[PDB]
Amino acid sequence: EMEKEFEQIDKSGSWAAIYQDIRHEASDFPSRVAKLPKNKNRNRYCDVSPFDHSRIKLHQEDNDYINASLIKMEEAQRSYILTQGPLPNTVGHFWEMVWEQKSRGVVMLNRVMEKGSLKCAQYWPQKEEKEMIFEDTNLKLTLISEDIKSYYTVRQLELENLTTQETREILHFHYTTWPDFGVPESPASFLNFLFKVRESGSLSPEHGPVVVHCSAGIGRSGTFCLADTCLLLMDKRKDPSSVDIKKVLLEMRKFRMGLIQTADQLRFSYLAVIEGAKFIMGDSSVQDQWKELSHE
């Protein structure tokens, strides 16, 4: 079903055409809050904005704007917050959102520097000794430990509300080998990273929605979330034939614009779900097979 669709598109070579079909059909909603002149310096890219109905509001009286959208997958029963790579001035805003939304995980699918250009601010401490203080949002962030694997890094972070002295453990999942308008090296390595995020509980319902971001938070971020949702939908029904990836992407596109940026990214999305289905359909050993194939 998702493979007959795959082979049909591949042998014809119409990924670009299938993708335009998505681009044409995607929802269009007003971004009036994001476009206000006072929020000009809060957006990384002018042409990537959260819709007004699904945007996350910061819990402050001054300015509640942050370039972030809540993607609510009702059937899948999972919610994601997709945001841009924090700007130098929105780093406080970012962690304010994390604290307010009660997020357990932060998934980063981009590097700070990519293709020689700055794609995101250093918004978390790199060294245990030098913790970060965000004066504008009254928050503390300390690095507790990091586990650097060959292509991703998991970090344990301590977030502290300086107002109440309340503490929270944040997990930071940093994918380091995923190019800007590119794809992961293999479905094997991607899924391994996804299932590592899954294993932490950061996606579980007892926590606020996970924060997913790349540079703009639509391309790679959309790829991560689409794949996760599809697999989750497949798991709920135990019926791989029942999930229509294109339909899931369009459903997602109701909450945030331009999710998945290239036709190749869509091709990967299929590849990731088809392979991940194996683990969902009762083959537990492929989980360890992805870990061997990724060389982490």
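Shown for chain A, in order and in Swiss-Prot numbering: 2-297.
Heads up, header says this was done by X-ray crystallography, 3.1 Å.
Including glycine, each Cβ sits where the backbone N, Cα and C put it.
Cβ neighbour count for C215 (mutagenesis position): 28 (other Cβ atoms within 10 Å of its Cβ, all protein chains included). The feature active site, phosphocysteine intermediate is assigned by Swiss-Prot to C215.
Remark: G218 (substrate binding site) has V49, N68, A69, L83, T84, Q85, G86, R257 as non-local neighbours, by Cβ distance under 8 Å and separation of at least 6 in sequence. As annotated by Swiss-Prot, substrate binding site applies to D181, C215, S216, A217, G218, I219, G220, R221, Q262.
In the three-state DSSP reading, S50 (mutagenesis position) counts as coil. Around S50 (mutagenesis position), a 10 Å sphere centred on its CB holds 23 further CB atoms from the protein chains shown. Among the sequence features in Swiss-Prot, the mutagenesis site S50 to A or D is noted as follows: No phosphorylation.
Record note (Swiss-Prot), mutagenesis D181 to A: Substrate-trapping mutant. The unchanged residue is displayed. Spatially close to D181 (mutagenesis position) yet at least six residues away along the chain are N111, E115, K116, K120, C215, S216, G220, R221, judged by Cβ distances under 8 angstroms. In the three-state DSSP reading, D181 (mutagenesis position) counts as coil.
Taken residue by residue with DSSP, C215 (mutagenesis position) is part of neither helix nor strand, so it is coil. For the published mutagenesis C215 to S, Swiss-Prot gives the following note: Catalytically inactive mutant; abolishes sulfhydration.
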Long-range Cβ environment of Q262 (substrate binding site), under 8 Å and at least 6 residues apart: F182, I219, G220, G223
Beyond the site residues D181, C215, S216, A217, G218, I219, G220, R221, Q262: chain residues whose C-beta lies within 8 Å of the centroid, for substrate: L110, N111, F182, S222, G223
Other C-beta atoms that fall within 10 angstroms of the C-beta of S216 (substrate binding site): 24
